[PDB]
Every structure is written in C-alpha cells, then in structure tokens.
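Undergrad: Pasting in a structure now, in structure tokens, and then I'll have a few things to ask.
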Amino acid sequence: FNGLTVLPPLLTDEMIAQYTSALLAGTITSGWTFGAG
Amino acid sequence: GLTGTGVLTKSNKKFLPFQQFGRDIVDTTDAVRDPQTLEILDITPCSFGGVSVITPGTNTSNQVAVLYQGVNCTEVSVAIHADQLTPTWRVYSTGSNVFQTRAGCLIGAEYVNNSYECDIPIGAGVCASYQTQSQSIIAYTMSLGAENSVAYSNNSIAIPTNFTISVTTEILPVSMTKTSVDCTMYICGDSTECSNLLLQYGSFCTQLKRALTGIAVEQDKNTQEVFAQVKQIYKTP
Amino acid sequence: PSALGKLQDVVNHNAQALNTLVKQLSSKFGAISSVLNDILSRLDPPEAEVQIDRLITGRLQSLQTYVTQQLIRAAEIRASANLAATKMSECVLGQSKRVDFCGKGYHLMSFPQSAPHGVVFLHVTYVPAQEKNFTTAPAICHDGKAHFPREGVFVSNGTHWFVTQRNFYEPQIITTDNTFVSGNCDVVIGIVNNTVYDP
Amino acid sequence: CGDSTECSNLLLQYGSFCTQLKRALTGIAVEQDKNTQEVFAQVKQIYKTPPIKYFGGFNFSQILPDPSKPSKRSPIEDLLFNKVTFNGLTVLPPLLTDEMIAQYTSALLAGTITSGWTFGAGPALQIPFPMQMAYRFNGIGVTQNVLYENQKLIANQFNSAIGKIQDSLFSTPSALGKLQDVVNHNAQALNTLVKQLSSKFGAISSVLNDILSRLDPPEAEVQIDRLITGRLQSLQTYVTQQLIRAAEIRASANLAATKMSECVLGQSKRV
Amino acid sequence: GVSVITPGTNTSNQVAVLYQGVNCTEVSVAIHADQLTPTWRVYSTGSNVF
Amino acid sequence: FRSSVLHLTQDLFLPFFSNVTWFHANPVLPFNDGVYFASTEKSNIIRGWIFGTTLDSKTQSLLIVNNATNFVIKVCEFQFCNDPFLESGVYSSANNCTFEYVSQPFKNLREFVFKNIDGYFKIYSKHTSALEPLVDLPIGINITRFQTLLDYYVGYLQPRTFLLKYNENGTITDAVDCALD
Amino acid sequence: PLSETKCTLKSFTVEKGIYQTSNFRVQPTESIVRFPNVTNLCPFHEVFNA
C-alpha cells in the first residue's frame, strides 16, 4: 500500500498447538498435581 | 428582520412592554410578538427523525416494513396526503395496517394480542417476526418465559435420583493484527516540497510510531501470558 | 454457522479501518484536486503551500483518528486477553467452586483448544435429574435427647425414616455413627420421635 | 449546515467521517442493551411465590412486590425510583421496560426463597427456609443446632435489620449520587454540544442561520470552511468522550454481572 | 522498514541488518546497482545471507 | 425575555460599594462613558440636563427639559451666557437646529442612567430594582462633558461582569458582582 | 426502500434485521413577512402641493 505494512506474529500456530497438546497431556496424566508442582 | 422556520401557536407567556422576543437556556428563539397585534406566539421546530427498514431476509421474501422514529402518525398521514414529506417513496400509501408504538409509527405490519419470543427487536418491548398466520410480518409484545410454581411446604423436600453429563463451549479473543505506518509516504509520497513543509509541524510522526510500536509489542505479550504457562512439554503414552 | 462471529468481527473491523484509511486519500480538503499525484507533480505556482497544507492537515487528522481508534480497541483486546488467561488458570489447572465461572452447573474439569486469534474451552459439568418428593424433619428424639444428622438429611418414605445425602438418593439406617446429640427435645420446633440404632 | 445546499455540497469533499460517527453511535447503542441483557436475563423460568407467606418467622414484605399499587415494584424500589431525577439530536428508548426488570427481580427473589441454591445449579428443589438457613450456617463452620436453638432471636434480628435500610435510604438522598452523576455528565455534554453552535471560528458571524442564509458576498467558501471544521472537531471530541464513557460503563456492567452471579445464585467464600 | 540488532555496546560493536518484507534477490540487485536508498552498504562483503 | 434562568452578562455597570459623590440641594462634570444620577427631592427644583463637548454654541449640543407631565428634547447650538437656571434663563441663541423630540405624558427615589455608544443616546429611569429602558435617539453628536441645571449623586460606570437572576414573570430579582470578594 | 437498504449495505443480498437508511423532514409551504402597524410617511405635500 502507501506506507502500510503488516507484521507477522512471533509464535506460529504449530507452537500454540504444541502448547495445547502439552497442557492436555499433563491434564490427562497428572490431573491437578502438575498445576501445583 | 428575524428569519426562521417552524410552527406558530399561541402561548401563555407574559412579556414586559419593552420585550420583543425570548430565548431559552441554550439561547435559541422560542417566542416572538406580532408587530401589528402585540400578541405572544411560541415557535416550535417542525417534525423530523430517522427511518428504519425491517426485512425478514431477501432469500425468503421481498416484503419490508417502515418505522418512523419519534413521531405521531397523524402528522405522517397529513404529510403523505400532501407533498411535504421528504422521502419520495410512498408505496405503503394503500396499506391500512397502521399501528402506533412508543418508539414511533409502524407501517406494513399487523399487531396481535399473542406473545412470543423476541425475534427482531424494535423498541419499548415490541418485536416483530415473519409467520405464516398467507405469510406476513406481525408485531407483538415479547415474553420473558414460561411461568413455574414451586410446591413450598413446611415439611417437603426433593431429592434427585439420576444425573447426566453435559459439555459446553466458550470462545474468547486473545489478540489482533499488527500494523505499521511510514507517516511520510502516506502524506507526501516522494515530494521534497511537501517534506520541507511537513518538517515544520513538529513530531506527531514520532508519537504515532511509538503508539503503534507499543501496540505491536503488547499484542505478543497478550498471547505469551495466556499460552506460555507450563515449563515442560508432556507427552502421552 | 454463526458460532465464531466474535473472532471474525475483529478481522472485519481492522480490514474496514484499513480500507477507509486508504480511501481517504482520494478526497480534496478545499483544494483544486484530490489525489496527491495530481497536484504534487503537476502544480506550477510556488505559492501552492496553502493548497498543500489542506491535504497535510486532513491526512494528519485521519492518521490521528486511526491511531485513537486502534488504542481504544487495543484496550478492550487487553481486557479480553486478561479475562481469558484468568479463566484458563482457574478452570484448566484446577477445580473451581465459583458459580457459573467454568460452565453451567457443578464443574468437574475443562479442556482448552486453540483457535485463530482466540481460544475455546470445553467445560464438563454435573446436572441432576429425576427428583422425587419426600417428607423431612429437623431432628429425632429416642431417649428424650435431640439427635442431629452429621451429614445428609432425614427423609421419610411414608412409613419409615432414613438418612441420605442431598445430591443423590441413597437411604441408610439411622445409627449413632451418623448423628450426634445436642440439648434436650423440648427446644427444637417440629421435632419427631423415632428409634436410634446402636450396634 | 442545516437546510443549506451549498454547505452540503462543500461538505461532500471531506470524505466519510459521519459514517464512522454513526457506526460508533450504533455500536454504543447496541452494547447498552446487551449490558442489561447479560446482567438481568440469567434465568429461563418465571417462579412465583405461594399464596401463604409464612417462612418460620422471617418477613420479606419489604422486598416483595406490592399488588395494590399499579406499578409492580417493592416498597424499597419505589423509594429508590422516587429519588433519582433539538437539531439532529435524538434519544433512543431502551429495549426492556422497567416492568420487565421488576418481573425478573421478583422471579429471582422467588427462586431464591423457594429453592435456595438448587435452581442455580440444576432443578429447583423445594426446601423449607429454616433447613436452608441451617445449612448456610453449617457452611461457615458453625453447628446447625445453633439455629434450631435461636431461630426466634435470629428472625427478630433479621426483621429489625431489614427495617433500618428504609430509614437509612430515606434520610440519605446522596447515597445514590453514583447513578445521578452519569445523567448529569450526559446532560452537560449535550448542552455543551448544542451550545458550541453559537461560536464564530474566525468568521463574520457565529450562528448558522446568520450567514448560511444571508451571505452578502459571492465568494464565501473560506468562511463556511471555518464553521465546518469547528463543528467536525466538536463532533469528534463528543464521540471520543462517549466511547470512553461507554468503555467505563461496560467494565462496570461486567463487574455487576460477576457480583450478581457469584453472590445471588450461591454462597461465596471470597473475603 | 529496516531494523538493527545489537548485543550491547559494552560487549561488542557488531550489528545485524533486517529488511522487513522483501526478497533478498531484489536487495542484491539493488546493491549491485545504485538504486538502494540507504547510502551505507558496508555489509555487502558479508556472504552470510539468510 | 428570560424565565427562571441565570445569565452571565458583561457590560458597563456601576461597581458595588463604590465612591459616589454627594452634592447639596454647579461646575461642569466629565462624561466617562456613562453617568449615574439619583435624586429623592419631592417636587424637585432641579429639572433638565445639558450635554455637549464644548458648550459655547460653536458645535452641536444636546439639551433636555423635564416637567410635571411630559418630557421634551431639543438638540441645537444653544449659547449659555453664564450659567443655566430655571427659555431665556438657560440659553440666548440658536443656530442650525437639527432635531426635536417629545415623549408620552404620564419612598420617592428617582434614578437615571446616561449612555452614548455607536451614535445612539439612550437613558433609563425608574420611580418608587432594575431600571427599565425609556428612550433612544439616533443622534450622532460627540458628548464629552456633563452639566445639570436647577441633593443629587454622580457615579461613573466601568466594564464589569455580573450574574443576573430572572423569575417566572421575567423580571430581574437579584444580582451578583463577580469581584470585590 | 429495499433498494435503498441494498445501496446502504452495498450488496444484492441482505440478512434479517433492522437497518437505518435515511431521515425524513417536512418542508415549508409558504412564507410570511411582518412589519409595523403603520408607516410614518414624508410630507411631500409641503413641496409639491405648494
């Protein structure tokens, strides 16, 4: 455009998916213990 | 010498012998006197307001309704009979279904005494819908829900005997897009005289760039504080 | 199909703002021509400073309005992000007792799901059903002493008396291990007489 | 401009600021309705109180609606209601009337007094008021026999404490200044906006009906531009202030909805 | 836009240059000629292009 | 006309608690953009006022004479021999007379306020509060001195800011001077 | 009015709902001027009817 630019995000969608999968795995394998230590 | 426009009616004001015209708190003219009758006449602005259109959807029908916000329908009929109304379209001149509401006058819908759930909000507790009744647009008063009565007593109690599992969803936004502005190509665009003239305005460009940079930096920490909570990557067996 | 409109509204608003900003360049703020390449490269008088100043002021005002609206929207975005982080931390990493915070009903557990510029939570709750009417009583007296239930509530099927929890029907025999003694029988209003088991 | 054609044609060269202004105003107007919707519309059943009103000694007549008066409001609600008091400007009526809000409040009160916390999380199970108060006393670490041994004293204390709120609200008219400040600010903003029309931003005359219909010279666009710019700046400032106040009101409404959901539909342990 | 990366003036004076949103082929074409706007091209000798 | 409103007005007024001058029951006094006049004598002998810039029949001058029933105004180059007294007893000659006017006929205080601006000469009066307007002339003479002919008071106006209060009927009830406290 | 809604939305299709399109006004019908009861005329009879 006329001096307009869009900046890409820092974290990609794959990293967010990995974080979500790790959260789900921790929840289904340890319950609430990983949340408190 | 005092020019204007409005409706002239008789009022009950009591002007002093040396008074000519009065003003209200906002310093607007609201009363004048006849130079040949010396009577008191009040001035009121002529009717005006917005127009709203109601449609059940172009994929279902082409019938619509018109709503004149904040006006009595008698003045609307008087203006339709003459040529004083500003909108030139009067296709609903033959429609006898005229109803008056607290939000205005509705033309093109019939009012019913029944009550249903609100589909299209109109105002003042009135909503409209498209029913088969031969299909047409109807108007009604919205209902809050079905009534219920509890069997209260001095020695009564209810205990459940079964249960069920339910799953619900919830959606929440986290961040938005990041944008940057050059502040020079947008205003001048390869023009030396324009740049020399803009150099005399100060540093608004710096403030704008700083605000945009701050927004762009905050957009990343918004996601960082939400998703980056755990420190280890767990795996399933 | 109208499920995720909340995430689409932000994109629509940003696109509309950008389109309006790029469209504002085709206007004339009291000058001989609207577009910049029309006079910034075709003008001949050197006193056209008064003509260029109009466009300069107009574009500066447009940029200022755009930045103000962006800040106003970013504030709400930050608020929503903080709310989402709080809900995540309080519903996913534990079991909350706050009513209607992690779903409708008695919360058990939650599961997060990723989404473009957002997040989705799946809440599992507990809902009772199939309730029945019963007769209740505050306490009972066997040896002229008032017996209060330790956990649960006293119910009667019409002929006998039992004690059960309030969230699930499960009759049990009233024994000394389920009740405690406190005071006499002449003080409680609405008390009834019944025997108490003692193994 | 007002009734003018030359000023209207000159205004077209500035773009679409009025489109953005109308869009922002429509967004605020739509949000003002959902603010009340998310707060008062949390139930799907309209519960009613039984004909008899004996609840073991507790008296709730001061909070229940009165069928004698035409407005179905509570005695206290009447006291609260009786102490809280043209060119291109229009005020839009709300969607829900006061009677619907009163009906919602009455249904909430009826559900609370007839089922306690069960209608909040599941089916509305009937339970007498004393048992409910006994379980509420047990929920804070006190044995339930304390209520069965002092029900009369506790009911007398409750009835005496309820009556004092009426006198406190009757003797203090400033207790509700928070709701009056918003109306005062809105009225003052409207008055300032309607007063700004009587200024001359570097022109020969201030008011619109003075030069827009009398202009003697044939070149006057430079005179109309001043008023156009001034009125546009005034409208922009007004819209910005309205947006800020709307954001504050949204925050307050979210806080009020959280308070309602966490204090009325259950018992909270938050200090 | 152009961004400069620095590890700190107290540790070293080496820096890096980042050209946002452009292919490096056009950048090399502009550097071989005199079409690039920034007059400083000291990093043209560095073969570490990524 | 205004009803039940408080209007802030900036104009020439007499400051509250000012230093007025008291005379018995007659030199020439200046005209500093306004002169306040008051009297309380029943069947007063002092009647009429003299206005002008030189007062020697060399330039146009203003003269007014008040009586028991009506009020007349004559503007001409009158020549006062020594001092006016009350007509031959006031002036002796007249030349190039321009205009002449007449008015409609009609405690015991009597107040007057004189003001000339933009070529208009208007006065105020009230008998026994605010003063009603009474007349106005489109006379464009230059007034610089003031003279009276026969206890009275003289006060000069100053540009001040005042807050006025109007009742339902549209009459001024109370006023507040922004300064002095 | 449906065409006006389509023009406002700039689309040949429109979903269900309510939309604001324009405003209505009542136009004046005639003009009225007022001036004092009488008029003091000039005595031209003293010059012409001499």
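The residue numbers of chain B are those assigned by Swiss-Prot, with the residues present covering 545-677, 689-792 sequentially.
Including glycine, each Cβ sits where the backbone N, Cα and C put it.
Checked Swiss-Prot, it gives:
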VARIANT   B:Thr547 to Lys  In strain: Omicron/BA.1
MUTAGEN   B:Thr676 to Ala  Partial loss of O-glycosylation by host GALNT1
VARIANT   B:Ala701 to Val  In strain: Beta/B.1.351, Iota/B.1.526
VARIANT   B:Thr716 to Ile  In strain: Alpha/B.1.1.7
Undergrad: Mind giving me a neighbour count for B:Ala701 (variant position)? Other Cβ atoms within 10 Å of its Cβ, every protein chain shown.
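TA: So the number of other Cβ atoms within 10 Å of B:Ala701 (variant position) is 8.
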Undergrad: Please report the number of other Cβ atoms within 10 Å of the Cβ of B:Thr547 (variant position).
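TA: There are 10 of them.
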Undergrad: Which residues of the same chain, at least 6 positions away in sequence, have a Cβ lying under 8 Å from the Cβ of B:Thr716 (variant position)?
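TA: Looking at Cβ-Cβ distances below 8 Å from B:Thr716 (variant position), excluding near sequence neighbours, one finds none.
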Undergrad: Which of the three DSSP states, helix, strand or coil, fits B:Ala701 (variant position)?
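TA: DSSP call for B:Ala701 (variant position): strand.
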Undergrad: If proximity means a C-beta under 8 angstroms from chain C, which of B:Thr547, B:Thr676, B:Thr716 count? These are the recorded positions.
TA: B:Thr716
Undergrad: Near B:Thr676 (mutagenesis position), how many other Cβ atoms are within 10 Å of its Cβ?
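TA: 6, counting other Cβ atoms within 10 Å of B:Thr676 (mutagenesis position).
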Undergrad: Using Cα coordinates, what distance in whole Å links B:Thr676 (mutagenesis position) and B:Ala701 (variant position)?
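TA: Distance between the two Cα atoms comes out at 23 Å.
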Undergrad: Rounded to the nearest angstrom, how far is the Cα of B:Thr547 (variant position) from the Cα of B:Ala701 (variant position)?
TA: 59
